[PDB]
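So the structure is just underneath, and the comments pick up after that.
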Amino acid sequence: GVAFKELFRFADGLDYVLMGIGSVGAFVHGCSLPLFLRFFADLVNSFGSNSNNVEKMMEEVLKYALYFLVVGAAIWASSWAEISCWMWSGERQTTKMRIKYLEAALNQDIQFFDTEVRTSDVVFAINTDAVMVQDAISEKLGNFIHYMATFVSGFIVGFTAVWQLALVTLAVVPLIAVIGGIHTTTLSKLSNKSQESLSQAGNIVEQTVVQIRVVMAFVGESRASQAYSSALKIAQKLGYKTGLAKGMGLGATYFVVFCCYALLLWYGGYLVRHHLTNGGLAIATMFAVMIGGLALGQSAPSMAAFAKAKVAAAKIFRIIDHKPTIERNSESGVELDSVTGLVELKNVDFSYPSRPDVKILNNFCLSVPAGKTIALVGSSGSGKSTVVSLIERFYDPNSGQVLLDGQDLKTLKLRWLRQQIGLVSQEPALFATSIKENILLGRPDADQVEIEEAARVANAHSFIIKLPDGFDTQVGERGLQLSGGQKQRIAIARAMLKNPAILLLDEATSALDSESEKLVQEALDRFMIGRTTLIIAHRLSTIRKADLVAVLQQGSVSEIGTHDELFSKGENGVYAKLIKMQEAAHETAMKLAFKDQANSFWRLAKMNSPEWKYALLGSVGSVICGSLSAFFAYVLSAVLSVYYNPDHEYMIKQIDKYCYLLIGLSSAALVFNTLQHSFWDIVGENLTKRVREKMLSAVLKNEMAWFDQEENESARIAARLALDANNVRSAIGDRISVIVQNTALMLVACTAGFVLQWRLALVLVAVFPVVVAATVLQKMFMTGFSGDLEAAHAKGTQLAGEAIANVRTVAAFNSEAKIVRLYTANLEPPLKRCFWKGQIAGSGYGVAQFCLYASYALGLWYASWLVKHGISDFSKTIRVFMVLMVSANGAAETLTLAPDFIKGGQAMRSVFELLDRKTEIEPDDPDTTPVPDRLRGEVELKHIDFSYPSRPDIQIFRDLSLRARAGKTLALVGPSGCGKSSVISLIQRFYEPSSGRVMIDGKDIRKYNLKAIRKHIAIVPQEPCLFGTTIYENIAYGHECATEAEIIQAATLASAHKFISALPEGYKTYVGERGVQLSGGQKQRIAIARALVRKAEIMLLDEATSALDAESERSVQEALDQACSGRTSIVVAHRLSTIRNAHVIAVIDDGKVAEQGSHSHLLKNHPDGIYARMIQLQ
């Protein structure tokens, strides 16, 4: 941490005033409840003493009813100035912090972004580390003066009234705090232990969706739902006991309060009888000391912030204060008037600052001339990217100056030097602004005509008109995701707009298609003419058209010559030597009321049939727990009545009766509060386990095209099965325990307030709207009115995010002072939208507190108007007021659950969209053709016109007809690999064929059952995916009823028994993501053994590669020989001539099969065939 008193370093003369008004208001607001209690204690004491006198009672109750309208106006004018002068002054400072932080973040050197601080941290330090500072001075400092004023003003009111009953209360509050603090730890120790197994069992649905290709091929979707069901019971038994320690931890706080109010009342009755204390001052002393001791523990959340945002504000001040010794642009430089471009290199050796021991360049010299197109060779391995990272002074050479027209760049203007070099990055960089500014960064002086004049050269203007708004489309998260082929054209448009002379096009050469190439190359060609350009070249056309090309020799240059100068050498043609494997890597790579929630809620509640014995047993024990909170507010209001009884021997025999009920119903709040929170947690944890294992047996039943729509991703399923049933519980299952309780609490209060006196119980109900609307706002004050704190600063913070990740493209165009003027404008609406929110959160909070204390004066006044006419008494108008103001902590708390019943509808929307989505093919479709036993194995793949459901752009196969006879081996040799996989993928009905019928043994695959035919066909995947279990179970995962004798023999045929016999852990080695990491060169032999146990008649084989261990290759071939022995096998051939012994061989030619027969048959009459020509070449 830095210090406190250092956070307020961005304060002008206007927030020194907003922190005075907001600190006087927050202090006056705090001292209003302990003063209201004093005024209330003086009102009652003037209302029960005058029983024989009437005309004075209405004279000293009217007086004190005019102090409530003043206390309610000193809260309206004090909550206006607390919530408005703190939110508004915590914004103007934390915005100037962000802007000053970013202005000095993309102004440091690039060395600072590699060693000292990482680029993935300076971008994170404005997402939450710049919010922790705002939240630590905006509102959690105003919620500290408040709760210190209430603490200090609680004891003073309690001690200047009865110093004798306010010591007992101080000797009692700790006994409540101990029990209230032990409960919080005993519950939160298990609320963190349950969400350890609830996260460990979430890995099964994560390892199943990833390997969904081999889950069904060895069909075991029944093994992944009974290994997921019996892995939630462990986290269910850890939740059955977090519903018991909650009941015994909340029922032990009602056994302490109810028993500690049985001593305070008796002791107050002991003092009243001795004439040491009034009657109403013994109820405004317990409360005024229990409020001034409970508003001290509410100052701890506001205290943790000052320590969490004091060590998280040193990071931000680290970069602001970072020294400018970063070699910033020297102002005292020189500028040359005749730049034509003669950049050369003379003895340049440079070393990275992150590892100042190794060398990259050793005596490197380059002689780039004027107005030519010299290129570079030396593809990856040397790096070939330091040269462009050194010309524009991104780093500095260790020795040897870099020349420019006879002048070094160690004295020239950096801004002018960068103004004359146009950089085109390999990856386009576009900022989230209009296209009229993203192209404007090149030279902020041109007009509208010249912008399109420069854009049309890159063939961009031909399509900008087609845009809905022309040159105003906000690219980035709003510009409809422009194609990658247009990002390059707008980038080169920006490049030509600066019309430089030291042009430095890099190698885009990554994913640009041949369609867009015809025009982007033409756009580039008009831009390389007549300027000194250095082109790093990867495409052959660029090299053949360019001038003489230099050869990089990992530190120096051997010789510089044209294509003819170097290609004519031959064997000593190092250029031609490096050319040959350059192209080899290319081809191989490729509303809620009864309308919107009436069906869904009842649909959810109907499948909970067999657990209702726990429903109406924590619900008949929840009424009798809300009725004991209205039989306590009645006792506390009936003891107060008897305090004003002139008898001193009848009061004793009345307080001694209420002090035996309070202990009596204190044992009924320890039991009947355990049946409440312990039978509504058995319901809630049998509902979740049921709704989760219905959302897995439905996921594992969809079609293969469902899993590759980019929405059913590996993490998107493990997250939508976790935060979709755990927020139906915590928002709907723990909320029916609060609606029923606070309904008994209301039906007892509004029925015990009418038996005594009903005339007062209508004026006390006609003002409920202005009381339950005042308590809700009081209960929302603690959470702060400044919500959505992260989302408000989100449209501008991503412009900041995509400005310190591309800092080299930002500082290459000198445009490091414009990305701050664009960032200032993106934070201006949040200022004049948060200025108008703190004054509707302070003018709608002040009136709803004036109107709360203006209803106690339409109360205690009408009550004193009844009494003058003998319609009631003091003991019948104070037991109706207080027992019916306790119903204002009923409906007012019940109505607070509005946010928890609007997201609970969205939850069951997603839950119930998964349980009804119709599958494409039913795995358990009835009345299918029964599969005969030990089928011959005649696979017949013909007329397989087919393209992928995902996108039918490129048709996969065009009318192939393969024919493998029962008991033989057929291969799929051919060129352009990784294009034949859509044959194994359709033998298993993963993707439905478009036009054709796939038949097995003369019967079609459509009329079979899907799961009745996968018990005969086994595949070996390309890369063997291995589950996180033991070897014995993983190998036995294949065949049901895997006996030990069969598995030990099946593993023997593959040459892996001896290799794993030497392991210390025997067979159960526990291979996985956390077990013993085995070598990847022997993973194939577990998969082959797993496929062998299936005794499958058809044994489709994908590959046997990724076995670079030469010793392992012979073992793999030994297993392959047994694999193709006595059973049909469709083996995809991604191997060399080693496949000599195949019986039928076939060739795939761009989705067409051309020749059939055998191996030796094609070599005698097909001299021009591809098959014969690849024999000796590849």
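Chain A is numbered as in Swiss-Prot, which gives 26-615, 676-1263 for the residues shown.
Heads up, header says this was done by electron microscopy, 3.5 Å.
Even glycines carry a Cβ here, placed using N, Cα and C.
According to Swiss-Prot, the domain 'ABC transmembrane type-1 1' annotation covers 44-333.
The feature domain 'ABC transporter 1' is assigned by Swiss-Prot to 368-604.
Annotation source Swiss-Prot lists domain 'ABC transmembrane type-1 2' at 700-988.
The domain 'ABC transporter 2' annotation in Swiss-Prot covers 1024-1260 and is backed by sequence analysis.
Taking a C-beta cut-off of under 8 Å and a sequence gap of six or more, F61 (mutagenesis position) has these contacts in its own chain: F93, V96, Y938. Quoted from Swiss-Prot for the published mutagenesis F61 to A: Reduced brassinolide-triggered ATPase activity and altered brassinosteroid exporter activity.
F65 (mutagenesis position) carries a helical DSSP state (H, G or I). Around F65 (mutagenesis position), the same-chain residues six or more apart in sequence whose CB sits under 8 Å from its CB are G305, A309, listed in sequence order. Under mutagenesis, Swiss-Prot gives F65 to A with this note: Reduced brassinolide-triggered ATPase activity and altered brassinosteroid exporter activity.
Under its mutagenesis entries, Swiss-Prot includes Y279 to A with the note: Slightly increased brassinolide-triggered ATPase activity but normal brassinosteroid exporter activity. A sphere of 10 angstroms centred on the C-beta of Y279 (mutagenesis position) encloses 21 other C-beta atoms.
According to Swiss-Prot, the experimentally introduced change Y286 to A is described as follows: Reduced brassinolide-triggered ATPase activity and altered brassinosteroid exporter activity. Strongly altered brassinosteroid exporter activity; when associated with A-941. Around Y286 (mutagenesis position), the same-chain residues at least 6 positions away in sequence with a Cβ under 8 Å from its Cβ are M311, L721, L747. In the three-state DSSP classification, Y286 (mutagenesis position) falls within a helix.
Quoted from Swiss-Prot, the note attached to the mutagenesis of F312 to A states: Reduced brassinolide-triggered ATPase activity and altered brassinosteroid exporter activity. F312 (mutagenesis position) has a Cβ environment of 19 other Cβ atoms inside 10 Å.
Here the residue is the original one, while Swiss-Prot reports the published mutagenesis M315 to A with the comment Reduced brassinolide-triggered ATPase activity. Under DSSP, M315 (mutagenesis position) is assigned to a helix (H, G or I) in the three-state scheme.
Under its mutagenesis annotations, Swiss-Prot gives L319 to A the following note: Reduced brassinolide-triggered ATPase activity. Listed in sequence order, there are no same-chain residues at least 6 apart in sequence whose CB falls under 8 Å from the CB of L319 (mutagenesis position).
Under the three-state DSSP scheme, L721 (mutagenesis position) falls in the helix class. According to Swiss-Prot, the mutagenesis experiment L721 to A carries the following note: Normal brassinolide-triggered ATPase activity.
One mutagenesis experiment named in Swiss-Prot is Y941 to A, and its note says Reduced brassinolide-triggered ATPase activity and altered brassinosteroid exporter activity. Strongly altered brassinosteroid exporter activity; when associated with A-286. Here the Cβ of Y941 (mutagenesis position) has 22 other Cβ atoms within 10 Å, regardless of which shown protein chain they belong to.
While the structure shown retains the original residue, Swiss-Prot records the mutagenesis experiment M970 to A with this note: Slightly increased brassinolide-triggered ATPase activity. In the three-state DSSP scheme, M970 (mutagenesis position) falls into the helix class. In sequence order, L849, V856 make up the list of same-chain residues 6 or more apart from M970 (mutagenesis position) whose Cβ falls under 8 Å from its Cβ.
In Swiss-Prot, a published mutagenesis experiment is listed as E978 to A, annotated Normal brassinolide-triggered ATPase activity. Around the Cβ of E978 (mutagenesis position), the number of neighbouring Cβ atoms within 10 Å comes to 17.
Secondary structure at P984 (mutagenesis position), as computed by DSSP, is helix. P984 to A appears in Swiss-Prot as a published mutagenesis result, with the remark: Slight increase in brassinolide-triggered ATPase activity and modest elevation in brassinosteroid exporter activity.
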- [ ] For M315 (mutagenesis position), just count the other CB atoms lying within 10 A of its CB, please.
- [x] 21
Task: Rounded distance in angstrom between the Cα atoms of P984 (mutagenesis position) and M315 (mutagenesis position) - done: 31
Open item on the list: Roughly how many Å lie between the Cα atoms of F312 (mutagenesis position) and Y279 (mutagenesis position), rounded to a whole value?
Closed with: 16
Open item on the list: If you compare CA-to-CA distances from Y941 (mutagenesis position) to each of the mutagenesis positions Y279, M315, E978, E1188, which comes out shortest?
Closed with: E978
TODO: Enter the number of other CB atoms within 10 angstroms of the CB of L721 (mutagenesis position).
DONE: 18
Open item on the list: Please give me the mutagenesis positions out of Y279, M315, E1188 that lie within 10 Å of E978 (mutagenesis position), comparing Cα atoms only.
Closed with: none
Task: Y279 (mutagenesis position) versus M315 (mutagenesis position) - Cα distance in angstrom - done: 15
Open item on the list: Measuring Cα to Cα, how far is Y279 (mutagenesis position) from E1188 (mutagenesis position) in Å?
Closed with: 70
